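Let me begin by presenting the structure, written as structure tokens, before commenting on it.
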Amino acid sequence: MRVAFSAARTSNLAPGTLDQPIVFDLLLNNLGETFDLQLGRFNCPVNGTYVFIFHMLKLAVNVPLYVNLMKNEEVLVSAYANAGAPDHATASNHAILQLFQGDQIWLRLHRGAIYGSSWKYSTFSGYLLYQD
Amino acid sequence: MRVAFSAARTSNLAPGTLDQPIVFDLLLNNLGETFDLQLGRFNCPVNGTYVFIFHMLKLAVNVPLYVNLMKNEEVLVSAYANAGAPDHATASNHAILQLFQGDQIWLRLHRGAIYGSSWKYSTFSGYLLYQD
Amino acid sequence: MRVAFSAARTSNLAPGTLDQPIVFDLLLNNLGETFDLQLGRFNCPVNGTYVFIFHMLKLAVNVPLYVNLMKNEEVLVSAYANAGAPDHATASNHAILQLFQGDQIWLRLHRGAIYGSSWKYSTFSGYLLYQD
């Protein structure tokens, strides 16, 4: 009945193929124990309205970053970042939606690469707003 | 007593003049039925503290994007995006405020143009945090 | 038991040294009276889960912007912005965490400079999600 997670990447993610899940290595919060770091997946524990937000810093290489917020296998919302130079830029978006118990929410690295360090530029959080 | 909307643009918005409302074509959520897609307006149904957030991806043209979050006819907070090249960039901000029943919250495209597609880069959400 | 602040900078901040606090001059909201504008500090009034978010627009000079969300003296999460030219760009991030009464949350300008005007590009908000 109370759910809130906040996760960060503290090391770089540069997958060898397109459309890979963004796994996280650190949790700033995991109230309700709903977030699986190793899979990078939020497991919905109760039917309700949930809020999600993410900020992904891209690696400082001249290659764009595309990120999707996913519900199961569906793209919900997306973000783009590109510096037009070997520099960082940030891909961010948010969503509010009704979920059912068992729904999985996760972040997909469609294309590009993500910067991770102990300063936690690259973050992903969500919480239960209204139960039902 | 429970209010949450999340809207997206799935087609481009390139108004012919400055200071035009950002209309939305798709709702990811409309708990409480407070958001009018066609006008792009949130109609406050009850006095309370509300949270708003937006992410607007600009068209890939060398022209900056300025967006205002509006309360009735007043600029509340603003966002800027510019790539310095024919590339996308994202204008985002947020606000938390006390509203009265009948207040209207909406997004204004001050200058520039907004990218819309089925991948839903360009989003606008809000919700009731505390009733009163 | 109900806490929500939203603050903005309406004038430029260009500190003479690294790692300075971002003070705010304007409050869009201060439900619970927890935010000290002059220090730019949120004073946690009750143990609970809190959400924070910020958007900082950098000055239009070719110098990057680094911002940290701080808990007492600890970096929680960070943001970067750079245009690669004399142009604005936005440093944003968010976090959800458990705090105790007496904890202080604030924004640190690690390096760079922040743009402030009446259009309120540069914002910082937080609220109590769950008391306990």
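Per Swiss-Prot, chain B residues shown: 996-1127, in order.
Here the Cβ of each residue, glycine as well, is placed from N, Cα and C on the backbone.
Using a 10 Å radius centred on the Cβ of B:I1048 (mutagenesis position) and all shown protein chains, the other Cβ atoms total 27. Quoted from Swiss-Prot, the note on the mutagenesis of B:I1048 to R is: Impaired homotrimer formation. No effect on LRP6 binding although LRP6 phosphorylation is significantly reduced.
Taking Cβ-Cβ distances under 8 Å and a sequence separation of 6 or more, the neighbours of B:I1091 (mutagenesis position) in its chain are B:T1044, B:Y1045, B:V1046, B:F1047, B:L1124. According to DSSP, B:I1091 (mutagenesis position) sits within a strand segment. What Swiss-Prot says about the mutagenesis result for B:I1091 to S is this: Impaired homotrimer formation. No effect on LRP6 binding although LRP6 phosphorylation is significantly reduced.
Neighbour list (B:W1114 (mutagenesis position), Cβ cut-off 8 Å, at least 6 residues apart, same chain): empty. In the three-state DSSP reading, B:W1114 (mutagenesis position) counts as coil. For the mutagenesis of B:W1114 to S, Swiss-Prot gives this note: No effect on homotrimer formation. The structure shown keeps the original residue.
In Swiss-Prot, a mutagenesis experiment is listed as B:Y1122 to S, annotated with the note No effect on homotrimer formation. For B:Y1122 (mutagenesis position), the number of other Cβ atoms no farther than 10 Å from its own Cβ, over all displayed protein chains, is 24. Under the three-state DSSP scheme, B:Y1122 (mutagenesis position) falls in the strand class.
The distance from the Cα of B:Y1122 (mutagenesis position) to the Cα of B:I1048 (mutagenesis position) comes to 9 Å. Proximity to chain C (CB-CB distance below 8 Å) holds for B:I1091 among the mutagenesis positions B:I1091, B:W1114, B:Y1122.
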